[PDB]
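Peer 1: Before anything else, here's the structure in question.
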Amino acid sequence: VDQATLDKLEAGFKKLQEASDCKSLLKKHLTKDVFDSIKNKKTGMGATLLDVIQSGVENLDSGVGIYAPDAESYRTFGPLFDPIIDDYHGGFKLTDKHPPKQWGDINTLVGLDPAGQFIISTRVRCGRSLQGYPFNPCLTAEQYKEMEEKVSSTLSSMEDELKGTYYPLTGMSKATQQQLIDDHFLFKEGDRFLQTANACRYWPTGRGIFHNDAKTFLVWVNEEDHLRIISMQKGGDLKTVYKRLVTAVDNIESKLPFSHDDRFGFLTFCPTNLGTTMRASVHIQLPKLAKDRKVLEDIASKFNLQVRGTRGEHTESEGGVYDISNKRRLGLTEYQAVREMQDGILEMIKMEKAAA
Ligand SMILES: Nc1ncnc2c1ncn2[C@@H]1O[C@H](COP(=O)(O)OP(=O)(O)O)[C@@H](O)[C@H]1O
Ligand SMILES: NCCC[C@H](N)C(=O)O
Ligand SMILES: [Mg+2]
(Lines of atoms letter the chains of each structure in order from A and count residues from 1; the text may use other names and numbers.)
(Lines give C-alpha, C1' and ligand atoms only; values in the text may rest on other atoms or scores of the structure.)
(Ligands and ions follow the chains in the order given, each with its own letter.)
Protein backbone atom coordinates (compact mmCIF):
# COMPACT_ATOMS: atom_id res chain seq x y z
CA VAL A 1 0.00 0.00 0.00
CA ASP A 2 1.60 3.24 -1.22
CA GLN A 3 2.03 6.35 0.94
CA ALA A 4 -0.10 8.48 -1.39
CA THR A 5 -3.13 6.27 -0.72
CA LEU A 6 -2.52 6.44 3.04
CA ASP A 7 -2.56 10.21 2.81
CA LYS A 8 -5.99 10.03 1.14
CA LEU A 9 -7.18 7.47 3.72
CA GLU A 10 -5.92 9.40 6.75
CA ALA A 11 -7.70 12.50 5.47
CA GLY A 12 -10.91 10.59 4.81
CA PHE A 13 -11.06 9.13 8.31
CA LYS A 14 -10.71 12.65 9.69
CA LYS A 15 -13.46 14.02 7.43
CA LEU A 16 -15.87 11.27 8.44
CA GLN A 17 -15.13 11.79 12.14
CA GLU A 18 -15.65 15.53 11.62
CA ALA A 19 -18.88 15.09 9.65
CA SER A 20 -21.33 15.86 12.43
CA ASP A 21 -24.41 15.43 10.23
CA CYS A 22 -23.32 12.30 8.34
CA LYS A 23 -25.61 9.35 9.15
CA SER A 24 -24.03 6.59 7.04
CA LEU A 25 -22.93 3.14 8.35
CA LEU A 26 -19.33 3.74 7.21
CA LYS A 27 -19.05 6.65 9.68
CA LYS A 28 -20.82 4.76 12.44
CA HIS A 29 -18.67 1.59 12.24
CA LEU A 30 -15.21 2.73 11.06
CA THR A 31 -13.51 3.23 14.44
CA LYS A 32 -9.84 4.22 14.75
CA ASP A 33 -9.04 0.65 15.78
CA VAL A 34 -10.95 -0.69 12.78
CA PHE A 35 -9.36 1.93 10.52
CA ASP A 36 -5.81 1.28 11.75
CA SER A 37 -6.29 -2.50 11.81
CA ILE A 38 -6.96 -2.88 8.08
CA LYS A 39 -5.71 0.22 6.27
CA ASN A 40 -2.40 -1.42 5.30
CA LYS A 41 -3.97 -4.57 3.83
CA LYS A 42 -4.25 -5.49 0.15
CA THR A 43 -5.99 -8.18 -1.90
CA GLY A 44 -4.47 -10.28 -4.68
CA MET A 45 -5.88 -7.82 -7.22
CA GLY A 46 -4.51 -4.89 -5.23
CA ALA A 47 -7.73 -3.48 -3.78
CA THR A 48 -7.19 -1.26 -0.73
CA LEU A 49 -9.38 0.34 1.96
CA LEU A 50 -9.58 3.49 -0.17
CA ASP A 51 -11.26 1.55 -2.96
CA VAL A 52 -13.72 0.15 -0.42
CA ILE A 53 -14.65 3.36 1.40
CA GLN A 54 -14.03 6.11 -1.16
CA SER A 55 -17.67 6.30 -2.26
CA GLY A 56 -18.77 6.88 1.33
CA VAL A 57 -16.05 9.45 2.01
CA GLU A 58 -16.98 11.60 -0.98
CA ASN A 59 -20.74 11.15 -0.64
CA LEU A 60 -21.51 11.81 3.02
CA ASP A 61 -25.22 11.35 2.32
CA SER A 62 -24.52 7.65 1.67
CA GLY A 63 -26.62 5.27 3.74
CA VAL A 64 -23.87 2.65 3.72
CA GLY A 65 -20.80 4.01 1.96
CA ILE A 66 -18.79 0.92 1.02
CA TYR A 67 -18.44 -1.64 -1.78
CA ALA A 68 -16.35 -4.77 -2.33
CA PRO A 69 -13.87 -4.36 -5.22
CA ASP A 70 -13.31 -8.12 -5.21
CA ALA A 71 -14.61 -11.08 -3.21
CA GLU A 72 -11.56 -11.15 -0.93
CA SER A 73 -12.26 -7.58 0.18
CA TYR A 74 -15.19 -8.82 2.29
CA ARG A 75 -12.70 -10.67 4.49
CA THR A 76 -9.48 -8.68 4.07
CA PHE A 77 -11.51 -5.72 5.31
CA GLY A 78 -13.80 -7.83 7.50
CA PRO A 79 -13.53 -5.55 10.54
CA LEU A 80 -15.38 -2.88 8.56
CA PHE A 81 -17.73 -5.06 6.49
CA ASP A 82 -18.81 -7.38 9.32
CA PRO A 83 -20.34 -4.82 11.70
CA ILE A 84 -21.91 -2.90 8.81
CA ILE A 85 -23.45 -6.07 7.38
CA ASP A 86 -24.70 -7.12 10.82
CA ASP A 87 -26.24 -3.67 11.24
CA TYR A 88 -27.89 -3.32 7.81
CA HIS A 89 -29.45 -6.78 7.60
CA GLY A 90 -31.04 -6.61 11.06
CA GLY A 91 -28.79 -9.10 12.82
CA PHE A 92 -26.05 -11.27 11.33
CA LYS A 93 -23.20 -12.26 13.64
CA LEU A 94 -19.58 -13.03 12.79
CA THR A 95 -20.35 -16.70 13.38
CA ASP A 96 -23.58 -16.71 11.34
CA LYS A 97 -24.02 -18.30 7.92
CA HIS A 98 -26.61 -17.43 5.25
CA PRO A 99 -29.17 -20.23 4.71
CA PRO A 100 -29.50 -22.37 1.54
CA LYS A 101 -31.44 -21.09 -1.48
CA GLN A 102 -35.17 -21.63 -0.94
CA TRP A 103 -37.93 -20.04 -3.02
CA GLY A 104 -40.61 -21.51 -0.75
CA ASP A 105 -44.23 -22.32 -1.55
CA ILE A 106 -45.18 -19.75 -4.18
CA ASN A 107 -48.87 -20.65 -3.99
CA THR A 108 -49.10 -19.05 -0.52
CA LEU A 109 -48.55 -15.53 -1.89
CA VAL A 110 -51.62 -13.33 -2.40
CA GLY A 111 -52.82 -10.28 -4.30
CA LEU A 112 -51.43 -7.25 -2.51
CA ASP A 113 -54.18 -4.76 -3.34
CA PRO A 114 -57.30 -6.28 -4.97
CA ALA A 115 -59.32 -3.05 -5.13
CA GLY A 116 -56.44 -1.45 -7.02
CA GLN A 117 -56.50 1.94 -5.28
CA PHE A 118 -53.03 1.95 -3.72
CA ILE A 119 -50.53 -0.18 -5.65
CA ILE A 120 -49.34 0.84 -9.11
CA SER A 121 -46.86 -1.93 -9.93
CA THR A 122 -44.87 -4.78 -8.42
CA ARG A 123 -41.25 -5.78 -8.99
CA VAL A 124 -38.82 -8.40 -7.75
CA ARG A 125 -35.12 -8.46 -8.59
CA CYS A 126 -32.07 -10.56 -7.82
CA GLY A 127 -28.39 -10.05 -8.58
CA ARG A 128 -25.64 -12.46 -9.58
CA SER A 129 -21.91 -12.35 -10.20
CA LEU A 130 -20.13 -14.49 -12.81
CA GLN A 131 -17.46 -16.85 -11.48
CA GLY A 132 -13.96 -15.86 -12.53
CA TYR A 133 -14.78 -12.16 -12.71
CA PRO A 134 -14.16 -9.59 -9.94
CA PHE A 135 -16.54 -6.72 -9.21
CA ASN A 136 -16.74 -3.55 -11.30
CA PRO A 137 -13.65 -1.68 -10.02
CA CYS A 138 -11.31 -4.57 -10.90
CA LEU A 139 -12.65 -5.24 -14.42
CA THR A 140 -10.87 -4.29 -17.65
CA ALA A 141 -12.68 -2.96 -20.72
CA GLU A 142 -12.09 -6.29 -22.47
CA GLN A 143 -13.69 -8.16 -19.57
CA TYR A 144 -16.83 -6.01 -19.76
CA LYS A 145 -17.07 -7.11 -23.41
CA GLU A 146 -16.41 -10.78 -22.62
CA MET A 147 -19.11 -10.86 -19.95
CA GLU A 148 -21.59 -9.10 -22.20
CA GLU A 149 -20.97 -11.77 -24.86
CA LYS A 150 -21.42 -14.63 -22.40
CA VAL A 151 -24.64 -13.25 -20.92
CA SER A 152 -26.25 -12.13 -24.17
CA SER A 153 -25.52 -15.46 -25.86
CA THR A 154 -27.01 -17.33 -22.90
CA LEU A 155 -30.22 -15.28 -22.92
CA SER A 156 -30.76 -15.99 -26.63
CA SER A 157 -31.68 -19.50 -25.47
CA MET A 158 -34.63 -18.31 -23.35
CA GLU A 159 -37.98 -19.68 -24.48
CA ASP A 160 -41.70 -18.98 -24.18
CA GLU A 161 -42.62 -16.09 -21.87
CA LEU A 162 -38.92 -15.41 -21.26
CA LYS A 163 -37.77 -15.34 -24.90
CA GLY A 164 -36.41 -11.91 -25.82
CA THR A 165 -33.77 -9.63 -27.33
CA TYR A 166 -30.52 -8.11 -26.02
CA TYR A 167 -30.07 -4.35 -26.45
CA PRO A 168 -26.55 -2.98 -25.94
CA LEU A 169 -26.29 0.56 -24.60
CA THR A 170 -23.70 1.09 -27.32
CA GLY A 171 -25.74 2.01 -30.38
CA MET A 172 -28.90 2.55 -28.35
CA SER A 173 -30.52 5.86 -29.26
CA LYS A 174 -30.66 8.57 -26.59
CA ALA A 175 -34.42 8.83 -27.02
CA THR A 176 -34.88 5.09 -26.48
CA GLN A 177 -32.58 5.02 -23.45
CA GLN A 178 -34.37 7.89 -21.70
CA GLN A 179 -37.82 6.36 -22.20
CA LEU A 180 -36.65 3.00 -20.84
CA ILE A 181 -35.28 4.76 -17.77
CA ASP A 182 -38.31 7.01 -17.34
CA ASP A 183 -40.61 3.97 -17.57
CA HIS A 184 -38.63 2.31 -14.76
CA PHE A 185 -37.17 -0.51 -16.90
CA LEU A 186 -33.56 0.45 -17.58
CA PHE A 187 -30.91 1.39 -15.03
CA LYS A 188 -30.00 5.07 -14.91
CA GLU A 189 -26.78 6.44 -16.38
CA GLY A 190 -24.41 8.46 -14.16
CA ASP A 191 -24.83 7.51 -10.45
CA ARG A 192 -22.49 9.49 -8.14
CA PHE A 193 -22.26 6.74 -5.50
CA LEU A 194 -21.26 4.09 -8.05
CA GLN A 195 -19.09 6.54 -10.00
CA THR A 196 -16.90 7.47 -7.05
CA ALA A 197 -16.55 3.76 -6.33
CA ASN A 198 -15.05 3.49 -9.83
CA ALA A 199 -17.85 1.09 -10.80
CA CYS A 200 -18.68 2.77 -14.10
CA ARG A 201 -15.36 2.79 -15.99
CA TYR A 202 -15.37 2.41 -19.77
CA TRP A 203 -19.08 3.25 -19.81
CA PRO A 204 -21.10 2.27 -21.82
CA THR A 205 -18.85 -0.55 -23.04
CA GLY A 206 -20.29 -3.96 -22.16
CA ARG A 207 -23.48 -2.55 -20.64
CA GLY A 208 -27.01 -3.23 -21.83
CA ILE A 209 -30.43 -4.71 -21.12
CA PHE A 210 -32.22 -7.87 -22.21
CA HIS A 211 -36.01 -8.02 -22.09
CA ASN A 212 -39.00 -9.89 -23.48
CA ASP A 213 -41.29 -7.88 -25.74
CA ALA A 214 -43.81 -7.24 -22.96
CA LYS A 215 -41.00 -6.04 -20.68
CA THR A 216 -42.17 -8.15 -17.74
CA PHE A 217 -38.85 -9.99 -17.69
CA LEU A 218 -35.61 -8.03 -17.91
CA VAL A 219 -31.91 -8.53 -17.29
CA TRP A 220 -29.44 -5.71 -16.69
CA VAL A 221 -25.94 -6.44 -17.89
CA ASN A 222 -22.94 -4.82 -16.19
CA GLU A 223 -24.48 -2.04 -14.11
CA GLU A 224 -23.89 -2.33 -10.35
CA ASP A 225 -23.74 -6.14 -10.56
CA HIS A 226 -22.80 -8.40 -13.48
CA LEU A 227 -26.45 -9.38 -13.75
CA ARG A 228 -29.65 -8.07 -12.27
CA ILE A 229 -32.55 -10.36 -13.07
CA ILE A 230 -35.89 -8.63 -12.98
CA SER A 231 -39.56 -9.50 -13.12
CA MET A 232 -42.17 -6.74 -12.98
CA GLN A 233 -45.64 -5.69 -14.10
CA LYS A 234 -48.51 -3.32 -13.36
CA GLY A 235 -50.79 -4.28 -10.47
CA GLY A 236 -50.33 -6.31 -7.32
CA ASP A 237 -50.11 -9.91 -8.50
CA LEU A 238 -46.98 -10.73 -6.53
CA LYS A 239 -47.49 -14.47 -6.97
CA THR A 240 -47.21 -14.21 -10.77
CA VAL A 241 -44.32 -11.72 -10.63
CA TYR A 242 -42.41 -13.92 -8.19
CA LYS A 243 -43.12 -17.14 -10.12
CA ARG A 244 -41.72 -15.65 -13.32
CA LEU A 245 -38.54 -14.58 -11.52
CA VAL A 246 -38.11 -18.08 -10.07
CA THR A 247 -38.58 -19.74 -13.47
CA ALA A 248 -36.03 -17.37 -15.04
CA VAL A 249 -33.38 -17.70 -12.33
CA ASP A 250 -33.65 -21.51 -12.23
CA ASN A 251 -33.19 -21.73 -15.99
CA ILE A 252 -30.32 -19.22 -16.14
CA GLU A 253 -28.57 -20.79 -13.14
CA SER A 254 -28.36 -24.10 -15.00
CA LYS A 255 -26.43 -22.37 -17.78
CA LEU A 256 -24.12 -19.79 -16.18
CA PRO A 257 -21.82 -20.31 -13.17
CA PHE A 258 -22.49 -17.77 -10.41
CA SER A 259 -20.40 -16.93 -7.35
CA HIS A 260 -21.78 -18.31 -4.10
CA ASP A 261 -20.22 -18.12 -0.64
CA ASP A 262 -20.73 -20.53 2.25
CA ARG A 263 -21.28 -17.60 4.61
CA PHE A 264 -22.54 -14.73 2.45
CA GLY A 265 -24.74 -16.66 0.02
CA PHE A 266 -24.72 -15.16 -3.48
CA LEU A 267 -21.98 -12.54 -3.82
CA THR A 268 -22.66 -8.98 -4.95
CA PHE A 269 -20.80 -5.68 -5.32
CA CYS A 270 -22.66 -3.97 -2.43
CA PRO A 271 -22.89 -5.66 1.00
CA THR A 272 -26.60 -4.76 1.16
CA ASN A 273 -27.25 -7.19 -1.70
CA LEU A 274 -25.65 -10.33 -0.32
CA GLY A 275 -27.46 -13.55 0.52
CA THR A 276 -30.77 -13.80 -1.34
CA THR A 277 -29.81 -10.65 -3.27
CA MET A 278 -33.55 -10.07 -3.46
CA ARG A 279 -35.39 -6.77 -3.48
CA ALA A 280 -39.15 -7.09 -3.79
CA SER A 281 -40.87 -3.73 -4.09
CA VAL A 282 -44.08 -1.96 -4.91
CA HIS A 283 -44.79 1.45 -6.32
CA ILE A 284 -47.59 2.50 -3.99
CA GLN A 285 -49.62 5.53 -2.95
CA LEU A 286 -50.52 5.99 0.72
CA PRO A 287 -51.60 9.64 0.99
CA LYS A 288 -52.77 9.53 4.61
CA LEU A 289 -49.76 7.65 6.01
CA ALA A 290 -47.26 9.55 3.84
CA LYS A 291 -48.27 13.03 5.04
CA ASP A 292 -44.57 13.21 5.94
CA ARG A 293 -42.09 10.85 4.32
CA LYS A 294 -40.28 10.81 7.66
CA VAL A 295 -43.44 9.38 9.30
CA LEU A 296 -43.85 6.90 6.44
CA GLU A 297 -40.24 5.76 6.89
CA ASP A 298 -40.72 5.27 10.65
CA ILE A 299 -43.75 3.04 10.06
CA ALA A 300 -42.04 1.04 7.30
CA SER A 301 -38.90 0.36 9.34
CA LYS A 302 -40.91 -1.49 11.99
CA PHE A 303 -41.98 -3.87 9.23
CA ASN A 304 -38.33 -4.15 8.11
CA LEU A 305 -39.11 -2.21 4.92
CA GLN A 306 -37.18 0.55 3.15
CA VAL A 307 -38.62 3.62 1.42
CA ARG A 308 -37.18 4.99 -1.84
CA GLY A 309 -38.26 7.66 -4.32
CA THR A 310 -40.05 7.02 -7.61
CA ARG A 311 -36.88 6.97 -9.73
CA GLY A 312 -35.07 4.75 -7.22
CA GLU A 313 -32.87 5.24 -4.16
CA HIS A 314 -31.67 8.80 -3.44
CA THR A 315 -34.59 10.30 -5.34
CA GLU A 316 -37.77 12.02 -4.17
CA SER A 317 -41.34 10.76 -4.37
CA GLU A 318 -43.25 12.15 -7.35
CA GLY A 319 -47.02 12.52 -7.28
CA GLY A 320 -47.19 10.64 -3.99
CA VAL A 321 -45.68 7.47 -5.44
CA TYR A 322 -43.20 5.69 -3.18
CA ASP A 323 -41.00 2.65 -3.73
CA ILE A 324 -41.35 0.36 -0.70
CA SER A 325 -39.44 -2.91 -0.38
CA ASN A 326 -37.90 -5.46 1.97
CA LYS A 327 -34.66 -4.04 3.41
CA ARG A 328 -33.05 -7.32 4.49
CA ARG A 329 -31.45 -9.72 2.01
CA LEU A 330 -28.91 -11.73 4.01
CA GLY A 331 -29.62 -14.23 6.81
CA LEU A 332 -33.11 -15.10 5.58
CA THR A 333 -34.41 -17.20 2.68
CA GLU A 334 -35.83 -15.90 -0.58
CA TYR A 335 -39.26 -16.94 0.66
CA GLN A 336 -38.76 -15.05 3.95
CA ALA A 337 -37.52 -11.94 2.14
CA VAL A 338 -40.46 -11.74 -0.25
CA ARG A 339 -42.92 -12.48 2.56
CA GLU A 340 -41.65 -9.53 4.61
CA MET A 341 -42.61 -7.20 1.77
CA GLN A 342 -45.98 -8.90 1.27
CA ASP A 343 -46.81 -8.94 4.99
CA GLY A 344 -45.66 -5.36 5.57
CA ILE A 345 -47.43 -3.94 2.53
CA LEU A 346 -50.73 -5.66 3.34
CA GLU A 347 -50.71 -4.20 6.85
CA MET A 348 -49.65 -0.69 5.78
CA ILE A 349 -52.61 -0.73 3.41
CA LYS A 350 -54.85 -1.80 6.31
CA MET A 351 -53.47 1.13 8.31
CA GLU A 352 -54.08 3.50 5.42
CA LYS A 353 -57.72 2.41 5.19
CA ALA A 354 -58.21 2.82 8.94
CA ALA A 355 -56.49 6.20 9.08
CA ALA A 356 -58.42 9.44 9.48
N1 LIG B 1 -42.21 -1.65 -7.86
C2 LIG B 1 -41.63 -1.01 -8.94
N3 LIG B 1 -42.41 -0.78 -10.05
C4 LIG B 1 -41.78 -0.14 -11.09
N5 LIG B 1 -40.52 0.31 -11.19
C6 LIG B 1 -39.77 0.06 -10.06
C7 LIG B 1 -40.28 -0.60 -8.90
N8 LIG B 1 -39.29 -0.70 -7.91
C9 LIG B 1 -38.21 -0.12 -8.46
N10 LIG B 1 -38.46 0.35 -9.77
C11 LIG B 1 -37.45 1.04 -10.63
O12 LIG B 1 -36.29 0.31 -10.70
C13 LIG B 1 -35.20 1.14 -11.11
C14 LIG B 1 -33.94 0.88 -10.17
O15 LIG B 1 -34.02 1.58 -9.04
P16 LIG B 1 -33.01 1.17 -7.58
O17 LIG B 1 -33.73 2.14 -6.67
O18 LIG B 1 -31.72 1.53 -8.23
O19 LIG B 1 -33.39 -0.32 -7.46
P20 LIG B 1 -32.39 -1.75 -7.72
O21 LIG B 1 -30.97 -1.31 -8.02
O22 LIG B 1 -32.47 -2.62 -6.48
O23 LIG B 1 -33.24 -2.14 -8.91
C24 LIG B 1 -35.74 2.59 -10.99
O25 LIG B 1 -36.15 3.09 -12.22
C26 LIG B 1 -37.04 2.43 -10.15
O27 LIG B 1 -38.05 3.28 -10.59
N1 LIG C 1 -27.17 -0.15 -2.87
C2 LIG C 1 -27.52 0.91 -1.91
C3 LIG C 1 -26.24 1.64 -1.43
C4 LIG C 1 -26.09 2.93 -2.23
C5 LIG C 1 -24.97 3.85 -1.69
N6 LIG C 1 -23.71 3.11 -1.67
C7 LIG C 1 -25.34 4.28 -0.22
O8 LIG C 1 -24.61 3.86 0.68
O9 LIG C 1 -26.36 5.00 -0.08
MG1 LIG D 1 -29.78 0.28 -8.58
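Residue numbering for chain A follows Swiss-Prot; the residues present correspond to positions 2-357, in that order.
This deposition comes from X-ray crystallography, 2.2 Å.
Cβ atoms here come from the backbone N, Cα and C positions, even for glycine.
Annotation source Swiss-Prot lists substrate binding site at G64, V65, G66, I67, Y68, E225, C271, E314. Annotation comment: Swiss-Prot describes 122-126, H185, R229, 280-284, 309-314 as ATP binding site. Per Swiss-Prot, domain 'Phosphagen kinase N-terminal' is recorded for 9-91. Marked as domain 'Phosphagen kinase C-terminal' by Swiss-Prot on the basis of sequence analysis: 119-356. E225 to D or Q appears in Swiss-Prot as a mutagenesis experiment; the accompanying note says: Reduces catalytic activity by 99.7%. Looking at Swiss-Prot, you'll find the mutagenesis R312 to G noted as follows: Reduces catalytic activity by 20%; when associated with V-314; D-315; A-317 and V-319. What Swiss-Prot notes for the published mutagenesis of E314 to Q is this: Reduces catalytic activity by 99.7%. Reduces catalytic activity by 99.8%; when associated with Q-225. Here the residue is the original one, but Swiss-Prot notes a mutagenesis experiment at this spot, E314 to V: Reduces catalytic activity by 20%; when associated with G-312; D-315; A-317 and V-319. Under the heading of mutagenesis, Swiss-Prot lists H315 to D and annotates it as follows: Reduces catalytic activity by 20%; when associated with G-312; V-314; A-317 and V-319. For the published mutagenesis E319 to V, Swiss-Prot gives the following note: Reduces catalytic activity by 20%; when associated with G-312; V-314; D-315 and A-317.
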Peer 1: Provide the three-state DSSP residue tally for the domain 'Phosphagen kinase N-terminal' (9-91): helix first, then strand, then coil.
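Peer 2: Each residue of the domain 'Phosphagen kinase N-terminal' (9-91) counted once, the result is 48 helix, 0 strand, 35 coil.
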Peer 1: Around the C-beta of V125 (ATP binding site), how many further C-beta atoms are within 10 angstroms, looking at every protein chain?
Peer 2: 25
Peer 1: Taking only the Cα atoms, work out how far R229 (ATP binding site) lies from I67 (substrate binding site), in Å, as a whole number.
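Peer 2: With the alpha carbons as reference points, the distance is 19 Å.
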Peer 1: Which residue, out of the binding-site residues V65, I67, shows the minimum number of other Cβ atoms inside 10 Å of its Cβ in this structure?
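Peer 2: Result for the binding-site residues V65, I67: minimum number of other Cβ atoms within 10 Å at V65.
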Peer 1: For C271 (substrate binding site), find which of the recorded positions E225, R309, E314 come within 10 Å, Cα to Cα.
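Peer 2: So the list is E225.
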Peer 1: Taking the centroid of the Cβ atoms of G64, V65, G66, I67, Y68, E225, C271, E314 (substrate site), which other same-chain residues have Cβ within 8 Å of it?
Peer 2: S56, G57, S63, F194, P272, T273
Peer 1: Does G66 (substrate binding site) have same-chain partners at least 6 apart in sequence with Cβ under 8 Å from its own Cβ, and which are they?
Peer 2: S25, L26, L27, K28, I54, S56, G57, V58, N60
Peer 1: Output: those recorded positions from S122, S282, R312, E314, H315 whose CB lies less than 6 Å from an atom of ligand 1, in sequence order; none if no residue fits.
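Peer 2: Among the recorded positions listed, those whose Cβ sits under 6 Å from ligand 1 are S122, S282, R312, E314.
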Peer 1: Which one of the binding-site residues (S122, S282) has its C-beta surrounded by the most other C-beta atoms within 10 angstroms?
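Peer 2: Compared across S122, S282, the most Cβ atoms within 10 Å surround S282.
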Peer 1: Can you see whether DSSP assigns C271 (substrate binding site) to helix, strand or coil?
Peer 2: coil
Peer 1: So which of the recorded positions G64, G66, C271, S282, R312 sit close to ligand 2, that is, with a CB under 6 Å from an atom of it?
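Peer 2: Result: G64, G66, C271.
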Peer 1: If I take the Cα of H315 (mutagenesis position) as reference, which of the binding-site residues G64, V65, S282, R309 has the closest Cα?
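Peer 2: The answer is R309.
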Peer 1: I need the nearest neighbour of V125 (ATP binding site) among the recorded positions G64, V65, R312, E319, using C-alpha distances.
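Peer 2: It is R312, whose Cα lies nearest.
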Peer 1: Long-range neighbours only, meaning 6 or more apart in sequence with Cβ under 8 Å: which ones does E225 (mutagenesis position) have?
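Peer 2: Correct list: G128, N137, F188, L195, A200, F270, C271.
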Peer 1: Looking only at Cβ atoms, how many others are within 10 Å of the one on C271 (substrate binding site)?
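Peer 2: Result for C271 (substrate binding site): 22 other Cβ atoms within 10 Å.
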